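> The structure is given below, and queries will be raised subsequently.
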Amino acid sequence: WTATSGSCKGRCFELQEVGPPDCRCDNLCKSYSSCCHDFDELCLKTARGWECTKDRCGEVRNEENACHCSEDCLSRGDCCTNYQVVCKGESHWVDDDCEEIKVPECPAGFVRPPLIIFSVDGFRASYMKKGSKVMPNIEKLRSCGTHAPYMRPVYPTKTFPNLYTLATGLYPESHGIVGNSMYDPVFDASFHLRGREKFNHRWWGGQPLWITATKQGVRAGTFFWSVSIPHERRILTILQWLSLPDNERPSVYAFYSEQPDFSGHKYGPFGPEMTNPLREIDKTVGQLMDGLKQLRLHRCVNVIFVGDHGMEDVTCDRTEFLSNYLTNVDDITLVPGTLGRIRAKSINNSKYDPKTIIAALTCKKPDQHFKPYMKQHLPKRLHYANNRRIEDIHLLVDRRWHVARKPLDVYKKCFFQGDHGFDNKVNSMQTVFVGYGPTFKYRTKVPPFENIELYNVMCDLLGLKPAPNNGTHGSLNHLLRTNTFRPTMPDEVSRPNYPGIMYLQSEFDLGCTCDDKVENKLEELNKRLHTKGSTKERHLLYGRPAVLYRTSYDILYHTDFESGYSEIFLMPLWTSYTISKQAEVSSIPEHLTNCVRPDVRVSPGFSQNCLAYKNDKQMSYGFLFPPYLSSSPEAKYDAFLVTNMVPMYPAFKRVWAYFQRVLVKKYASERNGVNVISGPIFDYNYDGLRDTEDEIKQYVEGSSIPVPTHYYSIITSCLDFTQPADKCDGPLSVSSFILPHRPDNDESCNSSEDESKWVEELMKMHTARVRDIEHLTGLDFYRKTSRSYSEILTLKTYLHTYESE
Ligand SMILES: *[C@@H]1O[C@H](CO)[C@@H](O[C@@H]2O[C@H](CO)[C@@H](O[C@@H]3O[C@H](CO[C@H]4O[C@H](CO)[C@@H](O)[C@H](O[C@H]5O[C@H](CO)[C@@H](O)[C@H](O)[C@@H]5O[C@H]5O[C@H](CO)[C@@H](O)[C@H](O)[C@@H]5O)[C@@H]4O)[C@@H](O)[C@H](O[C@H]4O[C@H](CO)[C@@H](O)[C@H](O)[C@@H]4O[C@H]4O[C@H](CO)[C@@H](O)[C@H](O)[C@@H]4O)[C@@H]3O)[C@H](O)[C@H]2NC(C)=O)[C@H](O)[C@H]1NC(C)=O
Ligand SMILES: CCCc1c(OC[C@@H](O)COc2ccc3c(=O)cc(C(=O)O)oc3c2CCC)ccc(C(C)=O)c1O
Ligand SMILES: [Ca+2]
Ligand SMILES: [Cl-]
Ligand SMILES: [K+]
Ligand SMILES: [Zn+2]
């Protein structure tokens, strides 16, 4: 119950919301059906529209009007935004030449440049070029300020998960808004776009920017706007708040537009009906900038123009129906659309079985347009698993398609032509970023980056310490003229041992054999030198990775590769080697097919054993440094050391062998040499973070050899490919992957074909950032380069996406 008999007189769009059942006058009261009786009359005036006209200039103030053209409006802070243009002969901001904003030019009483975030729903990255003729204000912000060609949203590429990621710097699995619809089984509560449950604070985790600001004594405008407040009024409200006394005035504001997403769903992303929505958003930007210019703040405020996600062509005839696959369709609940999430309809149904659901959905139809996954098997770059609100079964839907439970769901819920939510590497889902202001650079293009990085920068713009988040703070310093954040590299926690030869061959009883009894004073000195690190500079190009947790490990040197070998996990944490453009691929010799060799530097008690692999009928082994790429017949023996072996299912060895035999050389040819760092990852609790030894769910049978959930590689080369990877004087280029270590290849529907038809496609799906591998391993890479640390942080956040341009 709300006592709406109270009044909004002198309270319109008040910043703090008042306590029920007292009636409200803030920008959210409509959504709660709780505004005072006179909120429309007082706070949503529309009389005479939004624009001054010649005849209104110097009018007698009429408090009924939506906005004012009377002489006193500039001191009241409520002129129509075009007041000075119409009445005082000023120019629109868009018609003024771009002039660099070298320092903030602010009115007295401004303690810091305010931040205004202008967020637009469904604003696809390619609109910046494709719509540029009809968006002159947005085009000026973009050309004059700092802009990226696009900004990568988070998955799923839905509205609330992405806007809340902008607010928090967190992945949706961490902030809790994991879709536009959700069931939380602990709460036993459902979140929906429509209605009231979504306002309950227990959905919204982390700490959004407006709370970060408030806790640190920086005041904030509200970021939510009730949908029925027109945009012109949202702009006038922000401009009014900017005229508050210094002690009352917020420093951060957010405007939101439901367009162009609203029309994109109806008309598709490039429907001819889309030009008008884009012109209308441009006009709104123009209102803001003219209004800032009136207030003399257009060279004071930092403006962010940012979108949540793009928009794809999706029509009802491109719908896959689970009723075409599952016998049991009424025993499941599906969250449908551009992604699928499945759970049991009833928790009391003992016949429900996820394994049989997955199998029935796996590669059943030739052009099948979705792929099922247990959530722990989804590409790690999505970071979409570690939340109870995310159903164990997930469907990754192809761009341009929907998935639904039954045909009747599509016509008893087809005029819609656009949608979004797909994999956040899809080109159509990319969205926009422009920053304009004294704190941003002038006429500067920056590379694409992920929206999870923006919170930290917004905190930097406001002089706030960010709450703990998933951005990499410093990775976007290149967007800024000032206020950069200058991080120090993390300190190394464990230092390595450097073992020499300490064990005789007969101390090892590992059940291994190798045909290696096959032999000089020229050659003997050189082998000792290699084992002491004499080639290390060739193979370890960016320093040893630092281990950021407490553990016991050894550095092992070899002619062709260097490794950091964990005594705890019995295998390398990392294996680093360089392959020049000229390197030759060789085979594993017939006499060496099953060769595994004790490492006389590492005790038997800290080694793997071959007998565990013979006994484990499901598990085989591979090597981290590939024997195919040995520099010489003699150096090849090093590749079969028990310290270079790792556990691999046979089905995974098909992937791994193709990568090592064919792809590494192909990348070295293409990129003019590569440096490779490969290793295992253990993330049995799918939290994106390195497991401790006690979290490991599976071991090679009979042994203490832990089985990795994934295998990674980081492939680095020179950005200027005229220079070889090992002699690069400038910026680097990287691509990386985190391949799932699975016992079948059911994810790849073409896997019965030759590896050349499916393996690289698998690897591309599981592309990763170096930062993702760092979280998963507790390793810190690139510690010794010639590059600035901020540039290296940007390199670590890079994702090679494989989409066209
Ligand atoms: C992306 O960035 C984020 C932010 O930095 C990273 O997330 C952090 O990860 C940390 C490790 O996973 C984690 O630290 C834990 O915090 C526990 C206290 O948590 C509460 O308080 C904080 C602070 O305000 C709050 O933010 C938390 O918010 C979560 O939960 C609420 C309510 O459920 C949600 O609204 C919110 O969305 C958020 O949910 C997300 O995180 C939780 C985990 O906290 C997940 O369960 C959800 O699925 C969702 O992802 C909390 O309200 C603290 O109690 C933990 O300490 C225990 O475990 C450690 C193990 O190291 C041990 O040292 C301790 O002894 C202790 O053990 C005891 O409890 C165990 C578990 O019950 C039990 O098994 C033991 O036997 C012991 O009794 C732990 O320190 C931190 O909370 C999150 N923060 C956030 C905001 O998500 C994230 O890792 C980054 N991602 C990547 C890939 O880098
Ligand atoms: C979502 C987090 C907050 C946030 C931002 O929210 C802006 C906020 O007005 C968006 O709210 C929306 C958006 C769509 C719909 C609907 O389609 C339907 C319905 C309904 O039927 O009720 O309600 C909606 C609401 C709720 C109106 C209270 C914007 C930008 C940011 C940034 C930049 O951080 C940010 O954090
Ligand atoms: Ca983990
Ligand atoms: Cl959803
Ligand atoms: K085996
Ligand atoms: Zn939408």
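Numbers in chain A come straight from Swiss-Prot, and the residues shown are 51-463, 468-573, 576-591, 617-886, in order.
Heads up, header says this was done by X-ray crystallography, 1.7 Å.
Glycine is no exception: its Cβ is also placed from the backbone N, Cα and C atoms.
So Swiss-Prot lists the following for this protein:
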ACT_SITE  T209  active site, nucleophile
BINDING   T209, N230, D311, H474  1-tetradecanoyl-sn-glycerol 3-phosphate binding site
BINDING   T209, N230, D311, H474  1-(9Z-octadecenoyl)-sn-glycero-3-phosphate binding site
BINDING   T209, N230, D311, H474  1-hexadecanoyl-sn-glycero-3-phosphate binding site
MUTAGEN   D171 to N  Abolishes lysophospholipase D activity
MUTAGEN   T209 to A  Abolishes lysophospholipase D activity
MUTAGEN   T209 to S  15% of wild-type lysophospholipase D activity
MUTAGEN   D311 to N  Abolishes lysophospholipase D activity
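Just tell me what is around each of these and how deep it sits.
Taking the Cβ of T209 (mutagenesis position) as reference, residues of its chain lying under 8 Å away and at least six apart in sequence are, in sequence order, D171, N230, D311, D358, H359. The secondary structure of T209 (mutagenesis position), as reduced to three states from DSSP, is helical.
Every protein chain shown contributes to the tally, and the Cβ of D311 (mutagenesis position) ends up with 24 other Cβ atoms within 10 Å.
Mapped onto three states, the DSSP output places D311 (mutagenesis position) in helix.
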> When you measure from each Cβ to the nearest atom of ligand 3, which of the recorded positions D171, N230, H474 fall under 6 angstroms?
none
> Since the deposited structure skips 2 residues after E573 and picks up again at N576, how long is the Cα gap in Å?
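Output for the chain break: 9 Å between Cα atoms.
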> Report the residues of the chain - excluding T209, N230, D311, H474 - with C-beta within 8 Å of the mean position of the site's C-beta atoms, for the recorded 1-hexadecanoyl-sn-glycero-3-phosphate site, in sequence order.
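For the 1-hexadecanoyl-sn-glycero-3-phosphate site, the extra neighbours are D171, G172, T207, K208, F210, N212, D358, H359, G475.
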> Roughly how big, as a whole number of Å, is the Cα gap between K463 and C468 that 4 unmodelled residues would have to close?
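What separates the two Cα atoms is a distance of 10 Å.
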> So, in DSSP terms, is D171 (mutagenesis position) helix, strand, or coil?
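Reduced to three states, the DSSP call for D171 (mutagenesis position) is strand.
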> Tell me which of the recorded positions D171, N230 sits in the most Cβ-dense spot, judged by other Cβ atoms within 10 Å.
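Buried the deepest by this measure is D171.
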> By a simple count, how many Cβ atoms lie within 10 Å of the Cβ of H474 (1-tetradecanoyl-sn-glycerol 3-phosphate binding site), its own Cβ left out?
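So the Cβ neighbour count for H474 (1-tetradecanoyl-sn-glycerol 3-phosphate binding site) comes to 31.
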> So which recorded positions out of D171, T209, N230 are up against ligand 4, CB under 6 A?
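With ligand 4 as the reference and 6 Å as the Cβ limit, the list reads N230.
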